[PDB]
Amino acid sequence: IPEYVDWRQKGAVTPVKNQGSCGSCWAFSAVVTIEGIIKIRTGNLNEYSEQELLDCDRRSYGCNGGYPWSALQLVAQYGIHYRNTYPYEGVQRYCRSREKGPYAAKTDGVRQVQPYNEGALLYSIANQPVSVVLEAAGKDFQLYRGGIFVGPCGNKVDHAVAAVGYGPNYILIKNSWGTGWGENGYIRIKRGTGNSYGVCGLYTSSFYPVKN
Ligand SMILES: *[C@@H](C(=O)O)[C@H](O)C(=O)N[C@H](C(=O)NCCCCCCCCN)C1CCC1
């Protein structure tokens, strides 16, 4: 795999979103990977509905949080609608998939990256954007305004994001805190420190959708 990957340069990444006060990071994370894999396989970049996952993933807990892998499972079982058909409201409501017509996209499954393994995550990122989790509770993360982020942070992962690239010394992350945070909404987190958990626990739990 190459020294640099940046799925934004391949046109596989939609604009940065703001999840708002809702604990919907798991759905935003999942949607990034869906937008990525659909562009990679079909050549079309579309935005898909975080709200639908928020409303419809019965294994997750809406704005109280949830699981990227569950959301990715739901898109593989059922599918997902376009974002403009099912826009983000920042509150869990009832699942309205059936009221909004045919699904716009569907994946074929979800795979987990081997945890605690930097190389395994990089390999997945070279193939497509990946859902990853990190510890975002620390003030250093929240106040990040740019640069390669080294912490401080623990490994109490609490925030799902999407890895959309990497470089020799970093993994490039699309956050869901709007364009005012970090580097136009992105963070570069140091890699290669030999910490098996990754910086801020970044290697704890990573998933990506499969689309044949
Ligand atoms: C992330 C965000 O910033 O929006 C959001 O908090 C999240 O999904 N985090 C997530 C998580 O904590 N998952 C478990 C939620 C349990 C809620 C329990 C509700 C019932 C209680 N009786 C994980 C993936 C990122 C860390």
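Going by Swiss-Prot, the residues shown for chain A are 134-345, listed in order.
Structure determined by X-ray crystallography, 1.8 Å.
Using N, Cα and C of the backbone, Cβ positions are placed for all residues, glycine too.
Annotation comment: Swiss-Prot describes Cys158 (among others) as active site, evidence class experimental evidence. When Cβ atoms from all protein chains are considered, those within 10 Å of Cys158 (active site) total 24, not counting its own.
DSSP gives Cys158 (active site) a helix state. Taken from Swiss-Prot, the feature leupeptin binding site applies to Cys158, supported by experimental evidence.
Listed in sequence order, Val146, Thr147, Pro262, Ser264, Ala295, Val297, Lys307 are the same-chain residues six or more apart from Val165 (mutagenesis position) with CB atoms under 8 A from its CB. Record note (Swiss-Prot) on the mutagenesis of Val165 to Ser: Slightly enhanced thermostability and higher optimum temperature; when associated with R-307. Enhanced thermostability and higher optimum temperature; when associated with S-169 and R-307.
One entry in Swiss-Prot concerns the mutagenesis experiment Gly169 to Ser. Its note says: Enhanced thermostability and higher optimum temperature; when associated with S-165 and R-307. Note: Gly169 (mutagenesis position) has non-local neighbours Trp140, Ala145, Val146, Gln261, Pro262, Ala295, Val297, i.e. same-chain residues 6+ apart with C-beta under 8 A of its own C-beta. In the three-state DSSP assignment, the secondary structure recorded for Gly169 (mutagenesis position) is helix.
In the three-state DSSP scheme, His292 (active site) falls into the strand class. The active site annotation in Swiss-Prot covers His292 (among others), and the record cites experimental evidence as its basis.
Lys307 (mutagenesis position) falls within a strand when secondary structure is assigned with DSSP. One entry in Swiss-Prot concerns the mutagenesis experiment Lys307 to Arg. Its note says: Unstable. Slightly enhanced thermostability and higher optimum temperature; when associated with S-165. Enhanced thermostability and higher optimum temperature; when associated with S-165 and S-169.
The active site annotation in Swiss-Prot covers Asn308 (among others).
Each residue contributes its Cα atom, and for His292 (active site) and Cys158 (active site) these two points are 6 Å apart.
The recorded positions considered are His292, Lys307; of these, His292 has the fewest other C-beta atoms within 10 angstroms of its C-beta. Here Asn308 (active site) comes close to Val149, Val294, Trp314, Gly315, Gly318, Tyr319, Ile320: these same-chain residues lie at least six apart in sequence, with C-beta atoms under 8 angstroms from its C-beta.
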